[PDB]
Amino acid sequence: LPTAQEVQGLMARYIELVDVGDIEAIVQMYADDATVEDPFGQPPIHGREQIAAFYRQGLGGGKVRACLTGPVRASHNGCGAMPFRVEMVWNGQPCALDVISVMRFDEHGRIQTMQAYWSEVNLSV
């Protein structure tokens, strides 16, 4: 179970992998029975293949970017939350999405749950 400092490291690492579009590396941060709610409110996806499929759908095009927009806030029970911005490209038009992601990590340092908070109000062109 990661310490607060290890949570900050793991979650900053997540953002880096997203930014460079390494699907394989991201999927491996997840526990075998992880769940992903993205956007939070939608039904959760479960299992490594479905999570893999999710990240391929979003990052497969290659041009997607991401960076932290403030520090990671970490707990002493293996959890953390971070604000970030995702730059992506629907029709050639640059757009940005503001997101906050909440993660719970398991006893092996792997992501057990991820919840990503955003909606259309957080999208800009």
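Here chain A follows Swiss-Prot for its numbers: 3-127, in order, are the residues you see.
Per the header of the entry, the method used was X-ray crystallography, 1.9 Å.
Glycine too: its Cβ is placed from the backbone N, Cα and C atoms.
Annotation note: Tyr16 (mutagenesis position) sits in a helical segment as assigned by DSSP. Among the sequence features in Swiss-Prot, the mutagenesis site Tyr16 to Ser is noted as follows: Reduces activity 20-fold.
For the mutagenesis experiment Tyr16 to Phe, the note given by Swiss-Prot reads: Reduces activity 2000-fold. Reduces activity 10000-fold; when associated with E-103; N-103 or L-103. For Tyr16 (mutagenesis position), the Cβ neighbour count at a 10 Å cut-off comes to 24, with all displayed protein chains included.
Under the heading active site, proton donor, Swiss-Prot lists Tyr16.
Annotation for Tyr32 (mutagenesis position): spatial neighbours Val38, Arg50, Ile53, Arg112, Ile113, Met116, criterion Cβ-Cβ under 8 Å with sequence separation of six or more. DSSP gives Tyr32 (mutagenesis position) a strand state. Here Swiss-Prot notes a mutagenesis experiment, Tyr32 to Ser, with the remark: Reduces activity 4-fold.
Look at Swiss-Prot and you will find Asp40 tagged as active site, proton acceptor. According to DSSP, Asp40 (active site, proton acceptor) is assigned to coil rather than to any helix or strand.
Recorded in Swiss-Prot as a mutagenesis result, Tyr57 to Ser carries the remark: Reduces activity 100-fold. Taking Cβ-Cβ distances under 8 Å and a sequence separation of 6 or more, the neighbours of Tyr57 (mutagenesis position) in its chain are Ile25, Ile28, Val29.
In this structure, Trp92 (mutagenesis position) belongs to neither helix nor strand by DSSP; it is coil. For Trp92 (mutagenesis position), applying a Cβ distance below 8 Å and a minimum sequence separation of six or more within one chain yields no residues. For the mutagenesis result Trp92 to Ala, the note given in Swiss-Prot is Slightly reduces activity. Reduces protein stability.
Annotation of the published mutagenesis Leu125 to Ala in Swiss-Prot: Slightly reduces activity and reduces protein stability; when associated with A-127; the original residue is retained in the structure shown. Residue environment of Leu125 (mutagenesis position) contains 14 other Cβ atoms, counted within 10 Å of its Cβ in all protein chains.
Where Swiss-Prot documents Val127 to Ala as a mutagenesis experiment, the accompanying text is: Slightly reduces activity and reduces protein stability; when associated with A-125. Long-range C-beta contacts of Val127 (mutagenesis position), restricted to its own chain and to partners at least six residues apart, with a cutoff below 8 Å, comprise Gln95, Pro96, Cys97, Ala98. A coil conformation is recorded for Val127 (mutagenesis position) in the three-state DSSP classification, outside any helix or strand.
The two recorded residues, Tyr16 (mutagenesis position) and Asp40 (active site, proton acceptor), show a Cα separation of 15 Å. Here the C-alpha separation of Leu125 (mutagenesis position) and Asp40 (active site, proton acceptor) works out to 14 Å.
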